[PDB]
Amino acid sequence: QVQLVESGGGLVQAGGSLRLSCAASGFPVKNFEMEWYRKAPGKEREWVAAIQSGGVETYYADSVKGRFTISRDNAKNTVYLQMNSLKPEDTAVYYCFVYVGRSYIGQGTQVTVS
Amino acid sequence: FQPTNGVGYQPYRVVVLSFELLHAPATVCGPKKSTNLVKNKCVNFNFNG
Amino acid sequence: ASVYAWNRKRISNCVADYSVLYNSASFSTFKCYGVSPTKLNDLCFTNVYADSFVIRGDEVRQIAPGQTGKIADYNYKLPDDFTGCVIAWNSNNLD
Amino acid sequence: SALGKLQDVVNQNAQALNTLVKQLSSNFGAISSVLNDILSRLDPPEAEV
Amino acid sequence: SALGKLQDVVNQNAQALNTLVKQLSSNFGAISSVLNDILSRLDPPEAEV
């Protein structure tokens, strides 16, 4: 019933920009909290972002506060996040994450900064 | 696509039975099996509905 | 502790005044189930089994009987006839 | 067993009173069978049901 | 019609039994009259109600 479909990744260099997507099925995004996670190669899975269920307040981890912009699209049922000022530390597989009854994991998309 | 091509060069015929999750009614599935019946025995039965 | 190996710390053979813990304003939630917190100073128990764990901000709703969620259904389940208090406060300045 | 039709009246009223009193060791769908453990740490708009 | 004084007893007993059969299909103000729909769609400790 619930599936998260990641896209929008790619290969950029240092100082690049990108626009990811997380296509979602089975739930409106107005009712639950969504999150973004990433997993670098050789590193464990780390949290990236969140938008709350009211749609007002967003958060980020300490490496990614202020540089990225996460947004929701309500009619599309897809949650994006904007990449700007891409350091090579952001080389990871990016997973969008949601708690709708059971918490569910997408297969992710690849962003390489080099 | 020549007849003296190899199995890597000759076409593997691909069909994609796509699956998505959108607000649409279910139309095409796979089949449903059904076992044999015995008679003169207290058994639970499940007919079509 | 984290909640896959959440710590049960049972307390025994002492006197606890829950009016001080009731009147502390550093806590946010005071949801309780058995018999009144204004008479928690008035009764007399046999065993405590106090807990200590750290969760998200959204799993405050999960600390109730028969909830949904992978903590509630898979990791840390409360009984349907759960009897006791939960006390909680935000720890953004600690964790 | 000569006086059974006098005995069964007293035995039935004793079994009725025994059945009447034994109803008060039952939970009746609440959490407890004693009043305060049902009511009072629970919120009084939702314990009166 | 001479034998109505025996027929009314059997008719009243079948009437009483066939009344009590018809409250098997009574919702009584719940969500569902079938307990399978009770267990299937809605959550266990509020299926208590």
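The numbers used for chain E are those of Swiss-Prot, and the residues that appear cover 943-991, in sequence.
Looking at the header, which is where the method is noted, we find electron microscopy, 4.0 Å.
Including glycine, each Cβ sits where the backbone N, Cα and C put it.
Straight from Swiss-Prot, the features:
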| type | residues | note |
| --- | --- | --- |
| VARIANT | E:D950 to N | In strain: Delta/B.1.617.2, Mu/B.1.621 |
| VARIANT | E:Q954 to H | In strain: Omicron/BA.1, Omicron/BA.2, Omicron/BA.2.12.1, Omicron/BA.2.75, Omicron/BA.4, Omicron/BA.5, Omicron/BQ.1.1, Omicron/XBB.1.5, Omicron/EG.5.1 |
| VARIANT | E:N969 to K | In strain: Omicron/BA.1, Omicron/BA.2, Omicron/BA.2.12.1, Omicron/BA.2.75, Omicron/BA.4, Omicron/BA.5, Omicron/BQ.1.1, Omicron/XBB.1.5, Omicron/EG.5.1 |
| VARIANT | E:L981 to F | In strain: Omicron/BA.1 |
| VARIANT | E:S982 to A | In strain: Alpha/B.1.1.7 |
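Positions of Swiss-Prot features highlighted on the structure.
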| residue | record | DSSP (3 states) |
| --- | --- | --- |
| E:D950 | variant position | helix |
| E:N969 | variant position | coil |
| E:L981 | variant position | helix |
Quick check for the class: what is the C-alpha distance, in angstrom and rounded, between E:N969 (variant position) and E:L981 (variant position)?
15
Cα distance, E:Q954 (variant position) to E:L981 (variant position), nearest Å?
36
Give the distance between the Cα atoms of E:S982 (variant position) and E:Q954 (variant position), rounded to the nearest whole Å.
38
Around E:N969 (variant position), how many other C-beta atoms are within 10 angstroms of its C-beta?
9
